[PDB]
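The structure appears right after this line, and notes come after that.
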Amino acid sequence: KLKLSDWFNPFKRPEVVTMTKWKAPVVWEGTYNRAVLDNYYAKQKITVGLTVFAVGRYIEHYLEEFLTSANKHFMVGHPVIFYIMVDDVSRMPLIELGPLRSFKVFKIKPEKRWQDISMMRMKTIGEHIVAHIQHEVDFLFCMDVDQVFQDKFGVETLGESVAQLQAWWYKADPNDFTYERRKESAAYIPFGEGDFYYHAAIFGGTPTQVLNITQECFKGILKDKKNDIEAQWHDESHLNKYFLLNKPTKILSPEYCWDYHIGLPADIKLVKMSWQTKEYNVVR
Ligand SMILES: O=c1ccn([C@@H]2O[C@H](COP(=O)(O)OP(=O)(O)O)[C@@H](O)[C@H]2O)c(=O)[nH]1
Ligand SMILES: [Mn+2]
């Protein structure tokens, strides 16, 4: 039977947070024994899914790089199913998948407003989980397409509910977190509250958990629309509210989703995934 000590060695990275107050491991490079987990999960014959949306210019700009890198780095050695949601299945880039990789494409209705595109994913992912994903995989990861796998992103990231530490704020005090601060929004998080600021670019867990994550976030999104308000960082603001109320069983270090435009600090030892485009933190 799998024990935490069978694969997690937090002491290997003493200068960073390797475990939360609620005892969820924060996985950093050097703290995991992937070999042990690979053998463990292989024996259970697990399958992992990955949902990614590419609507509009995003298809030509990031879909191919995202998939080609995913093919090479995502859960290597384990069955993986890529669920690709596009608005125009014709612009689809054509790539060869390697061993244990396969895919399923779905044509979706494109939202006109980009923020809507980002948020509607919560709705779409949920529908698909109920319709088929719950029957196809043991774990599911939902990701932004505007990123690229730089190295192995494996089973060490698997968990019941998994969150990603946001690259910009992983060392910040919660009061500096860009949580939704208006009480009128369902994503509202009071100053003086919060554990971490999670990035909406990557989140996952078992289909059941992801279903709950997406259903709750989408309901918050809908509520805000009827209350004439929209969370500062849309689905990400709601995701942070959700993870605050429902603590994740695993958190991935910013090494699993790094922003090269803020450089490469000492704590980032081996990037597994990186943002594709430079993004500002404007307030004025
Ligand atoms: O026009 C759009 C806007 C968003 N997206 C999807 O929604 C995700 C979230 O949007 P975005 O990445 O642009 O947010 P950011 O990381 O820049 O804050 C993207 O990664 C895409 O998968 C898309 O396909 N087309
Ligand atoms: Mn993004």
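Here Swiss-Prot sets the residue numbers for chain A, with the shown residues being 82-365 in order.
The backbone N, Cα and C atoms fix where each Cβ goes, and this holds for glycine too.
Feature annotations, courtesy of Swiss-Prot:
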| type | residues | note |
| --- | --- | --- |
| BINDING | 134-139, 225-227, 247-250, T259, 359-365 | substrate binding site |
| BINDING | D225, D227 | Mn(2+) binding site |
| ACT_SITE | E317 | active site, nucleophile |
| MUTAGEN | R365 to K | Strongly reduces catalytic efficiency |
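The binding-site residues in question are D225, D227, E360, and the one with the fewest Cβ neighbours inside 10 Å is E360. Within 10 Å of the C-beta of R365 (mutagenesis position) we count 2 further C-beta atoms, all protein chains included. Rounded to a whole number, the C-alpha distance linking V363 (substrate binding site) with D227 (Mn(2+) binding site) is 20 angstrom. Counting every protein chain shown, the Cβ of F134 (substrate binding site) has 25 other Cβ atoms within 10 Å. Classification of the residue listed as 'active site, nucleophile' by DSSP places it within a helix. Closest to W250 (substrate binding site) by Cα-Cα distance, out of the recorded positions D227, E317, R365, is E317. Among the recorded positions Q247, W250, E317, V363, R365, no residue is identified whose Cβ is positioned under 6 Å from ligand 1. Taking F134, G137, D225, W250, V363, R365 as the candidate recorded positions, the subset whose CB lies under 6 angstroms from any atom of ligand 2 consists of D225. Across the structure, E317 (active site, nucleophile) and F134 (substrate binding site) place their CA atoms 15 angstrom apart. Over all protein chains present, the Cβ of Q247 (substrate binding site) has 22 other Cβ atoms lying within 10 Å.
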